[PDB]
Amino acid sequence: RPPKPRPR
Amino acid sequence: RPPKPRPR
Amino acid sequence: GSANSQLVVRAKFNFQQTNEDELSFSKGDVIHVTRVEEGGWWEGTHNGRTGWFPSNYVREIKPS
Amino acid sequence: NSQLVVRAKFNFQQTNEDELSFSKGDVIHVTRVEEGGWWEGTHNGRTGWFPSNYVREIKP
Amino acid sequence: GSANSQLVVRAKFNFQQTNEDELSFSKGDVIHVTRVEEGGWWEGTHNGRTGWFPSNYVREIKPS
Amino acid sequence: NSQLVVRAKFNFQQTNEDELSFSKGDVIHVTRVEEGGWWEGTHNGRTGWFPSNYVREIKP
């Protein structure tokens, strides 16, 4: 389960 | 973001 | 090491670009950082191109 | 685009993630001139913000 | 205005003294300049004391 | 400390940030006597450097 990127 | 003072 | 050297980071997870200005890379890939910014996205170069990527998908290879 | 190059007058230590730390005498390629006391530039392939009063323009 | 008058400057940012001989002031504060020097630091008076301050933290209130 | 006071013989216009501009006849309180052609003094609460050959000592 890869980390979730923040919105740009 | 205040300006950076020069060293004295 | 040498002072103020460009950061080197290694991809910890695969990443597919969600936008044209984003990088795509695979776990293990090495990226040379061009812009460090808060907000979860950094800019770097890899395989001949420059793009944005999730800073939480990489780990810096630290000197020294 | 930018043909502006400056030289670091003093050491500058970053205090924020987007700042460009450098040593006195470093050669910085300015990417944007902005009012406020901070300019954006590139040194060692890294682009970030630095104090505009910390550098001197290097004429060709 | 009157010639060779003492400079009046207004603080544009808050400043906390980093040394004993430095002034501390808040944005909006008015300082009467005693020493103008190159190098980024000027001397002035404020609230009863005399001290050094970053010249780039102030803007002169110009005559006339 | 310093009890030395001089009077400006001529107008003096600053050419550097740390110089003390004044008008002929101004009364200047000398803060330091130094060889080299320049002394430090105070006029209108401002302290700076001026040409020592531009002033005349005012005796009590």
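The residue numbers of chain A are those assigned by Swiss-Prot, with the residues present covering 904-911 sequentially.
Each residue, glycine too, has its Cβ placed from N, Cα and C.
Cβ neighbour count for A:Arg904 (mutagenesis position): 4 (other Cβ atoms within 10 Å of its Cβ, all protein chains included). Under its mutagenesis annotations, Swiss-Prot gives A:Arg904 to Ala the following note: No effect on interaction with CD2AP. Reduced interaction with SH3KBP1. Strongly reduced interaction with SH3KBP1; when associated with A-911.
According to Swiss-Prot, the mutagenesis experiment A:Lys907 to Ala carries the annotation: No effect on interaction with SH3KBP1. Reduced interaction with CD2AP. Strongly reduced interaction with CD2AP; when associated with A-911. Within 10 Å of the C-beta of A:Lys907 (mutagenesis position) there are 9 other C-beta atoms, taking all protein chains into account.
According to DSSP, A:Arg911 (mutagenesis position) sits in a coil region rather than a helix or strand. A sphere of 10 angstroms centred on the C-beta of A:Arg911 (mutagenesis position) encloses 12 other C-beta atoms. Listed in Swiss-Prot as a mutagenesis experiment, A:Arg911 to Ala is described as follows: Reduced interaction with CD2AP and with SH3KBP1. Strongly reduced interaction with CD2AP; when associated with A-907. Strongly reduced interaction with SH3KBP1; when associated with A-904.
Counting in whole angstrom, A:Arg904 (mutagenesis position) lies 21 from A:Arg911 (mutagenesis position) by their C-alpha atoms.
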